[PDB]
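Everything below concerns the one structure shown next.
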Amino acid sequence: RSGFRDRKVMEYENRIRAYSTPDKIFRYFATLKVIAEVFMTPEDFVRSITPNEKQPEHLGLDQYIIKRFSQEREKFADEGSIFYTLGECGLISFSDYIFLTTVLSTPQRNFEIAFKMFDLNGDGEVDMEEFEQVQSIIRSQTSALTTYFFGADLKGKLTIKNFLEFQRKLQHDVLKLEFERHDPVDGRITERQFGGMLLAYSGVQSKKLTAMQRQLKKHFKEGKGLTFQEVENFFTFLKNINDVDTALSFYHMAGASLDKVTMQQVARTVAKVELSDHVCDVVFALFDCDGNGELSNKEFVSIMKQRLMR
Amino acid sequence: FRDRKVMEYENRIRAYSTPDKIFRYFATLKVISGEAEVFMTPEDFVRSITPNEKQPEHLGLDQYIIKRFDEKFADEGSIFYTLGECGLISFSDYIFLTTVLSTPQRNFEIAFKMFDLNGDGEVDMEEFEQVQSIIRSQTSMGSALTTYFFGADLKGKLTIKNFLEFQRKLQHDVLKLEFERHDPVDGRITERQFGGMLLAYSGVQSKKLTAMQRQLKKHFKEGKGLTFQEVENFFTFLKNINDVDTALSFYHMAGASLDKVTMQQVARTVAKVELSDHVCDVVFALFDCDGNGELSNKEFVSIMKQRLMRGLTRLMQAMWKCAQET
Amino acid sequence: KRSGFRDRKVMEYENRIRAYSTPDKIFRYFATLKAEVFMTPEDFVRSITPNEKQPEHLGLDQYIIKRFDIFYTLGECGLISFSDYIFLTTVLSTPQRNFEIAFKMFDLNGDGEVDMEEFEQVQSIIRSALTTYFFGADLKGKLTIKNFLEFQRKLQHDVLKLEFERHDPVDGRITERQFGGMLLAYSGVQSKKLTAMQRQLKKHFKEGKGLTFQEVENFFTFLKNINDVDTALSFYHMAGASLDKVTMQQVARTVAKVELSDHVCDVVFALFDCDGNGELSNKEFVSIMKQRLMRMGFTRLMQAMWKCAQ
Amino acid sequence: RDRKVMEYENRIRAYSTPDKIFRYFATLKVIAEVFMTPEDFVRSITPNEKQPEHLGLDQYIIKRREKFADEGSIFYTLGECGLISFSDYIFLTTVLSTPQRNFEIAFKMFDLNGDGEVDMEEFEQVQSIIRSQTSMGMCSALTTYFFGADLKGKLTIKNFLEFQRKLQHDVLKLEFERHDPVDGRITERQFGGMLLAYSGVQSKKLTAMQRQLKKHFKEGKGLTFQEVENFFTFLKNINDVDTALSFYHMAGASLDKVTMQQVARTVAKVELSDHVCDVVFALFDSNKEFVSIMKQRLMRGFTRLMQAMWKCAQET
Amino acid sequence: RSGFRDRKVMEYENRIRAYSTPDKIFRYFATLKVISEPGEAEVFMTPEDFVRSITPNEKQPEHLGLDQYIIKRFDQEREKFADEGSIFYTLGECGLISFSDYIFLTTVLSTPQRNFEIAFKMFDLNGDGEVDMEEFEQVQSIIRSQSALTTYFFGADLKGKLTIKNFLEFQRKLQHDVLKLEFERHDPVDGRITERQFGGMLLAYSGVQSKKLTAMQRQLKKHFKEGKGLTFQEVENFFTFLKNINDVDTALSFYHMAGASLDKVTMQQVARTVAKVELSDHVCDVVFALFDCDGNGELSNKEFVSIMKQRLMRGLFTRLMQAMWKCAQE
Amino acid sequence: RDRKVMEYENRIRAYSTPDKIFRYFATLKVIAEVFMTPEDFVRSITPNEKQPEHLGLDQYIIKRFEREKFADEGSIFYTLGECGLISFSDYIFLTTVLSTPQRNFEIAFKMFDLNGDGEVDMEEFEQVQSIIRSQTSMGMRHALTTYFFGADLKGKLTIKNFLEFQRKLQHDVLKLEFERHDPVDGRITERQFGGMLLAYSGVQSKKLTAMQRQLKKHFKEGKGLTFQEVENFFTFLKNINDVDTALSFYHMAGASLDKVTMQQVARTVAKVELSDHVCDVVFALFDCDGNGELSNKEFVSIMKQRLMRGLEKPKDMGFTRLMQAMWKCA
């Protein structure tokens, strides 16, 4: 089969994603050349950070699609998408690319502080140039919209409250696109796809997704599917693994069973979010010990941390 | 060796013996009433959790100082009174007080929410016994003040707020005893004792303590002294080292010199607290590269952490159990 | 509700009495009759079994009441006075070895003759109605290590049946979980390790066929030679062999001179194999058994090493 | 020179590979296979005893029906006229240390009916196992001996334990002889050097004994070999001898020369002659301590627990 | 029900193979007792016997056994005992193996090329390694330490040198000729072997893994690779693949850390690059049914390269403990 | 006093992070970036070498950005880009090239070039390193790319060229280790070469004196070893595996492990000529006791830890040496 080609193709695509210069990555994943400069569609962007999704055949390295340069022009983004704030109509310039990749992987922690740095008294404000600095610094651990951030004149102040909102939102749209790049029939994704998602940033544990489908097959949960809401609530649960971690440990030490009920519980009390009953059966299929239903917390929290961190 | 062989020993006990073996060693009183119980004074309590402090050699392991079931032992106010006795700490009070010293706020909050399913966090009496019990299964180690917490009927509840305050004052009362064991003079502490206090939970680091009294003196900055407030404050700035750490890192990179000012500025923005202009002399004295005012932030955040964390291959603990019982 | 928290605190207390109180304090708490206070065979087995809740109404100094109408050799109709307790306990515990040496201490030129006032002294030593049975009606009779061992030996058989009846068997058979729990008895919260047994059993079709009391006593005498059963299983392993249901049988046959039913094996290997193989965990097994059979340092210095090894 | 020489040797004994130990104490070479003689054997495991300096380190003596052992010393069943090959050294050293219990359980694995019979190749596996946990582990004419000349016979624990029992004995006579018995007796002091052969300070607590056996006119009598042996036999029991002494202790009776010979007859079923006891108290006086020494002497500040660990490990 | 009797018999025989003298072994597995005039006789083993005595778990014909043989009366005109051109012919007799040749072959089938190249170099300081007759006798003694073919090696006059290049080839044949005899010893049908019999060869030298074999057929039954059979050639390649377990153990470790899955594919890959051999899809299909993890096509590499090197050699906190159990010694 | 200092260092070289280690032994700061002089690099891996008491812990010689040259012409270090200065970045790479076996790179490179011996593009090489680092005790905590993959980075690297880089590096570092002993005329001391051998070895630093006394009574004491003498000895060492078996055979063969045989083993097993003097020193401290006999076992052992630069992450006596200390306290 031509499946030994995919294997070598992803290995390659992956190697780029994690060792090549920002530049090269871009010239690989981005599929649009506009007359003349290259841009990557939201889909491309996301596919550049997800490490296993293949690149469209004849597109690829230094091979893009030629597109001839009002409210009647092409639109790749969508209603609300933070990708419009990027000037174009949902297209991401190489420049926008760096910014965005570094606003995706850095913690609120860092920004909150780095901002407070330029507002010794206020809670955190930055002008057009101050911000340019907060990046050079933050980028050391990894005018499209400049006007969007500081009025049209560039004398506007950027607030940590607004930025966090900006990030907390970029993350939403990115997370949705990942749910989208799986073809959801009626808004639902497979119990297998959902796992593919939860394990993306991990080894070839892609084989334990079979250990899952069996577990579900047995208990008659073999095929409902996971809607985005369900997927998303899990991921807002995941932003707290730290608290969820130390919280799942106490339930352990207190001699309770780390089963579906206590996970749903640690979600309400530690992350103030209601988990779907199915998400838990699926987050268990592939995370309990072996059939146990005993959420192997150590192993869980681990994976989730790199998933949560891309 | 006359003192080091002694200390280096006591320091091993604190660090590896059973809570018990530690309590019998450091505790100084044994109150009689045909039955008797061993009580450690607040003084002993602090000495049992702060290394490099010799116990009265005459007292020591199982050697106490008999009293007659009455006479107060702790300062005027100290949370050590809520303990029922008059400043005394029974083996219970001890195991409890120490576990309420090492576990961070975070953990109690999360632990308390494990009961007030629909609210900030309210734990009744039997739910509390169940929170410590759980919390203790992590601490280095692992009737009088229960009324103080749940009324005299025991039917009241505790709040994660009031308990965090209880813990805040326990940490304060301790900080003051650790400050007292240094013989203040008009409320001042040696530039060397405060230094000592910092390197306290480290090792033979006590040689860089003399490399400090030399540098601190070439600059004529040894003699002004340090008040408990000056000190208490530095320690409130310590409670946020994680944010301090990752705050200095940006300043450093962003270019700025990590000098006496930057520290004080970071202490304000990131830790909402003022750092004594002289406290910084002592900190930089023994934490800056060398002559320069440039502080060695990486090493600073290192020590400061283990200082903030008195105690929290832990086979060595299990090989000890088997090195004596064999 | 907290009906369990209050229960687990009840047990914990009862277990601290049983493990710290004077023989006096003990007997009073469990003894359920009243004159002089006695404890039937049910009371006795319970006063030496941890995690067995005493009928609350009764408990401390609260016993039923009745008028004067091998637990029979004691005197009464199966009821055990207090002296008999302080005796039968010291007997049920101290091993053969000790009595032989205490007896061969008064019969230098034999195996161990012991008259009445010599038995008294033997008891006293060890510790730190039926006597008319042991030494004739004139008390000038003598007791042999042979008869005495036969005494203890039978007592041990009757106190062992007592636990087998303390599970209400259906047609002589007792539950797989009932037998397996009977073992773990003297240990920790390992009571949740049985749930993992019922699983290992349910998989290979063998979850309730039944365990004849005979199978239970044929497995206990097997647990008598542990010290050799251990040194033997260890010679097997080292000899490249495999510690499996086959061999465990062999050993029980040769070294203990007894037969182990394949079933009892499966229940044992169920909750003692290396988490699902067949490879008995000899070291771990012999440990629990020795503590089970009993009712110090470098014992944990080992498990600590293996954890860190991972 | 001595205090330094001996130490060196003791070390070899205690830390060198069997090969390097053998080649040291071994003194011969026949034609070329280096053999060691009973003398040499006992001298290898007896600490504080020096080797003929001219010989020693890879230094032997060349030879080419000259007997080297007593009339019926087990060292005859080895094939030679009393010599011990390298193989016979390894075999014997593990038969000396390893306890009966260990040999019985092994033999009993290969014997469902009886108590412990073993064909040739089985004896080889049980010996592979046994030796793979002896301090020494960390062909011979014997096998024609144990299993007929056809190699089809079976060994009994009775018959093996009996062999091992005789070996122990026959080495004791070699130890007790390597002292110089006059008329067949050994100095009060000599039998003391044996009891304390496995401890540091000898001549310290020794001369204190001589002082005490003088104060009580109990010296110069000399100890026979039967006496000395009857003692060590008593020694191969300290485990029960302990739980025995303690019992007499609590029972009220004082632990004296009498209640001891009393324990002897019941725990090891042997008669300790009076003089043997006078000598023991002479330098012991405290059951708790006493046992300890007789422990390290019976066996022969903890880098040994690391070894207990390799063992547990080898058995899990 | 009585497959038990079958095991004690099976064990007894390995114990003879592992802990007996070469003689007692020869006297047990050997099956021919050739007699001649007037009253002198000798015992020989056929190649089928020789191979059986080294391959554990194969039962010896009940009625034959210890000292029990087939009596043959002394005979290019007489009967042969081995395929056309089986080294066993270079031995002199017609495939028969004398007690002496038994001691030989055993010490040669085992030991590594390395050891032989080094021992030869000792006698040809300037050269690659030549050996006359007496020296070769020495090498054998050196290796072993813890009449018709001698001519075949050193000319008809014993005045001949033997080269490593050559001798090693002899070794190479011996090894190969034995492998065929082991394969053949599983009654092939149309030169192909059962799936179970292949596992048989692979687990041959391991303990009592004989129940995993059953676990295997099941694994195989699900994915319909139930009974296609294995050619000898398919086998011999997996076996020369094994002659590299080292470069393969470290190769699989890297593929592991490098992210990649240890599937039926990467093994093929590993064999290609590392051992310059091509593994057959079916061979891998059997290997995984015997070594996949829970049964998810994930090679348990660790325990695999472990069981295989034992098979490669025909060997008849564990180490993390072994280390310090001596480290405290140094 | 001087002891308490050294201990610290080793203890840092042993447990500290690849950064704490770097900021300690590196001696420059260019304006701003920290660097280490080849002298520093070597100094950081060789245990017991003292760091200029005025530098160390975060201290450096501030330097200002045919300029200041820091290494004997030709040195590989120059390929690092700068004038011979090793940057932390390149510090790790270099320590992970020195410690690991040639075998590994060979295998590792095969994964990315099925056809040939092995090639590796710029990013594929990033993977090899990454993986290979998981091994080393350095990277188990923690410029030239252009030299490697052309200027455009679109080039390829060979195993050959690379192994050539590794080869040339192991050398230049051995030269620097040599020079950092204060050679006169180009000769180290009988005692300093012995030092070199037992460098990454235990605290056996009280046997050099037993060695100087031995060389003494034999008029060995006082001639010195050249660098070539030492080099060939280390090249000899690049095969202690075959030399271990080679010595072991000569032994059983019956030959004595003397200065003459260890000279013949150097030739046939490594195609290198050992000099009498290097032999005299090796034997001076590695002979059994008195006879010229080599204690080959103990010899190979030590030489191995030395051949490993002590950079081979072995948790063997790890938790042991430490937990042993506990003992010597209770």
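By the numbers in Swiss-Prot, the shown part of chain E spans 103-177, 183-253, 276-445, 453-466.
So this one's X-ray crystallography, 3.2 Å, going by the header.
Each residue, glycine too, has its Cβ placed from N, Cα and C.
Among the sequence features in Swiss-Prot, the mutagenesis site E:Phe106 to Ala is noted as follows: Slightly decreased ability to inhibit MCU channel activity in absence of calcium. Neighbour list (E:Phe106 (mutagenesis position), Cβ cut-off 8 Å, at least 6 residues apart, same chain): empty. DSSP assigns E:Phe106 (mutagenesis position) to a helix.
While the structure shown retains the original residue, Swiss-Prot records the mutagenesis experiment E:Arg117 to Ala with this note: Slightly decreased ability to inhibit MCU channel activity in absence of calcium. Cβ-based neighbour count (10 Å, all protein chains) for E:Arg117 (mutagenesis position) stands at 20.
Annotation for E:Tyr121 (mutagenesis position): no spatial neighbours, criterion Cβ-Cβ under 8 Å with sequence separation of six or more. Among the mutagenesis entries in Swiss-Prot is E:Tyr121 to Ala, noted as: Decreased ability to inhibit MCU channel activity in absence of calcium.
Swiss-Prot gives this note for the published mutagenesis E:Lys126 to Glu: Abolished ability to inhibit MCU in absence of calcium. Spatially close to E:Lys126 (mutagenesis position) yet at least six residues away along the chain are E:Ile118, E:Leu168, judged by Cβ distances under 8 angstroms. For the recorded site, E:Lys126 (mutagenesis position), the DSSP three-state label reads helix.
What Swiss-Prot notes for the published mutagenesis of E:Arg154 to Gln is this: Impaired interaction with MCU. Residue environment of E:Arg154 (mutagenesis position) contains 24 other Cβ atoms, counted within 10 Å of its Cβ in all protein chains.
The annotation domain 'EF-hand 1' is assigned in Swiss-Prot to E:218-253 on the grounds of sequence analysis.
Per Swiss-Prot, the feature Ca(2+) 1 binding site maps to E:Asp231, E:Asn233, E:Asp235, E:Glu237, E:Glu242. According to its DSSP assignment, E:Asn233 (Ca(2+) 1 binding site) is coil.
The DSSP secondary structure for E:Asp376 (mutagenesis position) is helix. Here the residue is the original one, but Swiss-Prot notes a mutagenesis experiment at this spot, E:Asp376 to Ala: Abolishes homooligomerization.
Under the DSSP three-state reduction, E:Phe383 (mutagenesis position) is assigned to helix. If you take the C-beta of E:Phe383 (mutagenesis position) and look for same-chain residues 6 or more apart in sequence within under 8 angstroms, you find none. For the published mutagenesis E:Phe383 to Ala, Swiss-Prot gives the following note: Abolished interaction with MICU2.
When secondary structure is read from DSSP and collapsed to three states, E:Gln398 (mutagenesis position) falls in the helix class. In the structure as shown, the Cβ atom of E:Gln398 (mutagenesis position) sits within 10 Å of 20 other Cβ atoms. Listed in Swiss-Prot as a mutagenesis experiment, E:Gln398 to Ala is described as follows: Does not affect interaction with MICU2 in absence or presence of calcium.
Look at Swiss-Prot and you will find E:408-443 tagged as domain 'EF-hand 2'. Per DSSP, the secondary structure of the domain 'EF-hand 2' (E:408-443) breaks down as 24 helix, 2 strand, 10 coil.
What Swiss-Prot lists as Ca(2+) 2 binding site is E:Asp421, E:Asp423, E:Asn425, E:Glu427, E:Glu432. Other Cβ atoms within 10 Å of the Cβ of E:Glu427 (Ca(2+) 2 binding site), summed over all protein chains shown, number 20.
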E:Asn233, E:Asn425 as binding-site residues, winner by CB count within 10 A: E:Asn425
Interval of 7 unresolved-in-model residues, reported as the Cα distance (Å) from E:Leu445 through to E:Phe453: 23
Anchor-to-anchor CA distance, Å, E:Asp177 and E:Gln183 (intervening 5 residues not built): 10
C-alpha spacing of E:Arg154 (mutagenesis position) relative to E:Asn233 (Ca(2+) 1 binding site), in angstrom: 41
Rounded distance in angstrom between the Cα atoms of E:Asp231 (Ca(2+) 1 binding site) and E:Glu427 (Ca(2+) 2 binding site): 48
Between E:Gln398 (mutagenesis position) and E:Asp376 (mutagenesis position): CA-CA distance (Å): 13
Residues close to Ca(2+) 1 site centre defined by E:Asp231, E:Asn233, E:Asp235, E:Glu237, E:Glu242, Cβ within 8 Å: E:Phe227, E:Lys228, E:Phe230, E:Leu232, E:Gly234, E:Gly236, E:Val238, E:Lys290
Sparsest Cβ surroundings (other CB atoms within 10 Å) among the recorded positions E:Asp235, E:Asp376, E:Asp421: E:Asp235
Spatially closest candidate among E:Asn425, E:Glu427, E:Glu432, the listed binding-site residues, to E:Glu242 (Ca(2+) 1 binding site) (Cα to Cα): E:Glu432
Rounded Cα separation (Å) that holds between E:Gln398 (mutagenesis position) and E:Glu427 (Ca(2+) 2 binding site): 15
Rounded Cα-Cα span from E:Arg117 (mutagenesis position) to E:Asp421 (Ca(2+) 2 binding site), Å: 30
Interval of 22 unresolved-in-model residues, reported as the Cα distance (Å) from E:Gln253 through to E:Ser276: 25
Secondary structure of E:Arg117 (mutagenesis position) (DSSP, helix/strand/coil): helix
Among E:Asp231, E:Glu237, E:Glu242, E:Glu432, the one of these binding-site residues whose Cβ has the fewest neighbouring Cβ atoms within 10 Å: E:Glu432
